[PDB]
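After the structure tokens below, expect a handful of questions from me.
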Amino acid sequence: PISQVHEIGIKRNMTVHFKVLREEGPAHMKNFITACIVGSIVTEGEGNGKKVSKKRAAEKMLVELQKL
């Protein structure tokens, strides 16, 4: 999930920098908000889980500037 972003993010100009800065949710849901920086703006993603936060942060990123 990260290698893919870094692939397009850098291959076009969007700086890909994944950084998990969270490990929970509102008050009932193990969701990690992984902040994935793209281009010059950040784009995090709360992946439900600890090892998922990466797949959810990136999917959120690519999906973010890959569908529009």
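The numbering of chain A matches Swiss-Prot: 579-646, in order.
Placement of Cβ uses the backbone N, Cα and C atoms for every residue, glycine included.
Pasting the relevant annotations from Swiss-Prot:
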BINDING   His606, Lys608, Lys628, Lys629, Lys632  RNA binding site
MUTAGEN   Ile586 to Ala  Crucial for the structure of DRBM 3
MUTAGEN   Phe596 to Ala  Crucial for the structure of DRBM 3
MUTAGEN   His606 to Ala  Abolishes RNA binding without altering the conformation of the domain
MUTAGEN   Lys608 to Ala  Abolishes RNA binding without altering the conformation of the domain
MUTAGEN   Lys632 to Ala  Abolishes RNA binding without altering the conformation of the domain
Could you say whether, by DSSP, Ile586 (mutagenesis position) belongs to a helix, a strand or a coil region?
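DSSP call for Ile586 (mutagenesis position): helix.
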In the structure shown, which of the recorded positions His606, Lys608, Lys628, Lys632 has the fewest other Cβ atoms within 10 Å?
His606
Relative to the Cβ of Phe596 (mutagenesis position), which residues of the same chain, six or more apart in sequence, are found under 8 Å away?
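Listed in sequence order, they are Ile580, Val583, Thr612, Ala613, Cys614, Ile615, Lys632, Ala635, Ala636.
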Going by Cα-Cα distance, which of the mutagenesis positions (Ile586, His606, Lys608) sits nearest to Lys628 (RNA binding site)?
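Out of the listed candidates, the nearest Cα belongs to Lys608.
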Across all chains shown, how many C-beta atoms besides its own are within 10 angstroms of the C-beta of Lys629 (RNA binding site)?
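There are 8 such Cβ atoms around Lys629 (RNA binding site).
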